[PDB]
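Trainee: Take a look at the following structure, please.
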Amino acid sequence: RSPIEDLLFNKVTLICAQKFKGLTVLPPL
Amino acid sequence: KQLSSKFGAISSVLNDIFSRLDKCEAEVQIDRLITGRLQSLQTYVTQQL
Amino acid sequence: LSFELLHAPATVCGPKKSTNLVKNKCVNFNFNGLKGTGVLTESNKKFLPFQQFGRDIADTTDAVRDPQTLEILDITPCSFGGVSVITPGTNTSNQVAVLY
Amino acid sequence: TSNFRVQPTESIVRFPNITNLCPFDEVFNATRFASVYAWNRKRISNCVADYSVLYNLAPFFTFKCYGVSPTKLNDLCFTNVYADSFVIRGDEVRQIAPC
Amino acid sequence: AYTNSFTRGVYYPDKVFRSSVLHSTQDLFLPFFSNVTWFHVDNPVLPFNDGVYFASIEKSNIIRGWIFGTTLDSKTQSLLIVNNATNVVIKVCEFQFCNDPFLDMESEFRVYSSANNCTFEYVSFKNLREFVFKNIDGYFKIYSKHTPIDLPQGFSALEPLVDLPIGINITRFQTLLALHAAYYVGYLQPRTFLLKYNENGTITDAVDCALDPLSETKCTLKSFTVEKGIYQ
Ligand SMILES: *[C@@H]1O[C@H](CO)[C@@H](O)[C@H](O)[C@H]1NC(C)=O
Ligand SMILES: *[C@@H]1O[C@H](CO)[C@@H](O)[C@H](O)[C@H]1NC(C)=O
Ligand SMILES: *[C@@H]1O[C@H](CO)[C@@H](O)[C@H](O)[C@H]1NC(C)=O
Ligand SMILES: *[C@@H]1O[C@H](CO)[C@@H](O)[C@H](O)[C@H]1NC(C)=O
Ligand SMILES: *[C@@H]1O[C@H](CO)[C@@H](O)[C@H](O)[C@H]1NC(C)=O
């Protein structure tokens, strides 16, 4: 990634509790 | 937090209802839980759509 | 014969036999009237001496306190997940691939 | 297709080590009972209730139980038991109910 | 003789353990910035409604217990908890108090002349002690918290010490002093509090939801920080 993109991904932000209760997040393809 | 809701039953978890009530007396409580848990699921699916 | 719910350490019930517990294994548990399925692991958290079994956002018994050994445990559910079957086609071949 | 899970192997009971018996003889096989205006209150705690010797006293006209189901008096374990013993007539048996 | 109390009177409502959970509890916590009465040295008598929050800052051991009851005579039962500098004892039955109950080598027990029909008994400025007594479902509970230090600044979480299943009405409150030191007493009210937990599992801050509309907005957003905008 470019330094502009390196600044871009750093400006965008428990998962175990949701993972236990039947809620799973599929990773992007 | 809606899973954490009681939905008008005696308890918000099925383990307590299984430990306290017999299955025939817990039929109504399980029915009252599903009627509302499936509704929350449908509302979440509609919002996601 | 009035009764109150499990908001305190239990005192009076039947003479059920209390067997020894195991750790890091898929075993059912019965801690003072509540039952569930999972594994028992040692925890590094802290429970004030007056604290009973804990709870979470989803209102489940994540951690329990042993009334006999006064020990520290966690409750976590079993290894579960979705299974995916890769079918290239009914007319092509009967071979499938299993994905977890 | 579906969802897989790991089945449990055995069950573990971790009840506290209580050996003394509850004094059910002084509340069920008492010489006399109080009235409905001066009903007694007995604190039963820190003992074991077998829930099997009460059936040898007399046949029960009603066994109504709100909340906890009779079949499951042994699986649960309570922390405080209150007893209110008094006597009523036959037409006033159904009056022991809320509302 | 009136001083406001802020960020005091918060105790654990239940017996559950939560970590990093912004759970809201409705109980009898002391309202924030509420007027309480403080007497300095007597032993006046105060009504006991709902719950009573008690605080004390002394240099030596001056408070020698409390008196609870309804009429404080030989007609109705009264509750007495006293410490004789060795172990705290709890005994609630029919007492008979004098006009000026006081304690004076702590072997000058003269709070009551004689007792009868006893029902229950039990045997167990750098100092700050806080006590909370309340009656719910006929279950007496005592919350205690001691820490070294005109209310002190900061926050403190009160922990339960003993549990008493007395199940009697209490409407008369009276403290006991030592003769030969100021104490803070307040009245508890039903309020809604948003408690915050951490990784260790202790309360570091609390919010009284009925103090100011900012706290109501914090209750609505379920967070301690509110951003720029308009909220209903
Ligand atoms: C009974 O349980 C207590 C826990 O409260 C324990 O301290 C004690 O050693 C036990 N007694 C036995 C196992 O004989
Ligand atoms: C009640 O106590 C009397 C006193 O001896 C006894 O004879 C009677 O069998 C008891 N009733 C029972 C055990 O049901
Ligand atoms: C408390 O009451 C006193 C006397 O009326 C008054 O001077 C003081 O400002 C009050 N403080 C609060 C917290 O209202
Ligand atoms: C306790 O005393 C108060 C005041 O005397 C009274 O209002 C209340 O009804 C009493 N409690 C009971 C259970 O009678
Ligand atoms: C509180 O947490 C800190 C770090 O998170 C830790 O160093 C400290 O030991 C904890 N306090 C207690 C009493 O465990």
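Residue numbering for chain D follows Swiss-Prot, covering 315-413 in order.
Header says: electron microscopy, 3.7 Å.
Placement of Cβ uses the backbone N, Cα and C atoms for every residue, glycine included.
Sharing the record's features from Swiss-Prot:
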- D:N331 to Q: Reduced viral infectivity (MUTAGEN)
- D:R346 to K: In strain: Mu/B.1.621 (VARIANT)
- D:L368 to I: In strain: Omicron/XBB.1.5, Omicron/EG.5.1 (VARIANT)
- D:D405 to N: In strain: Omicron/BA.2, Omicron/BA.2.12.1, Omicron/BA.2.75, Omicron/BA.4, Omicron/BA.5, Omicron/BQ.1.1, Omicron/XBB.1.5, Omicron/EG.5.1; complete loss of interaction with host integrins (VARIANT)
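Let's see these features in context: how buried, what's close, how far.
Mentor: Cβ neighbours of D:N331 (mutagenesis position) (same chain, under 8 Å, six or more residues apart in sequence): none.
Listed in sequence order, the same-chain residues six or more apart from D:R346 (variant position) with CB atoms under 8 A from its CB number zero; the list is none.
All chains included, 14 other C-beta atoms sit within 10 angstroms of the C-beta of D:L368 (variant position).
The Cβ of D:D405 (variant position) lies under 8 Å from the Cβ of no residue that is in the same chain and 6 or more residues away along the sequence.
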Trainee: May I ask which of the recorded positions D:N331, D:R346, D:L368, D:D405 have a CB within less than 6 Å of any atom of ligand 1, listed in sequence order?
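Mentor: Near the molecule: D:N331.
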Trainee: Among the recorded positions (D:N331, D:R346, D:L368, D:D405), which are close to chain A, meaning C-beta separation under 8 angstroms?
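Mentor: The answer is none, since no candidate qualifies.
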Trainee: Is there any among the variant positions D:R346, D:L368, D:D405 whose Cβ is under 8 Å from chain C, and which ones, in sequence order?
Mentor: none
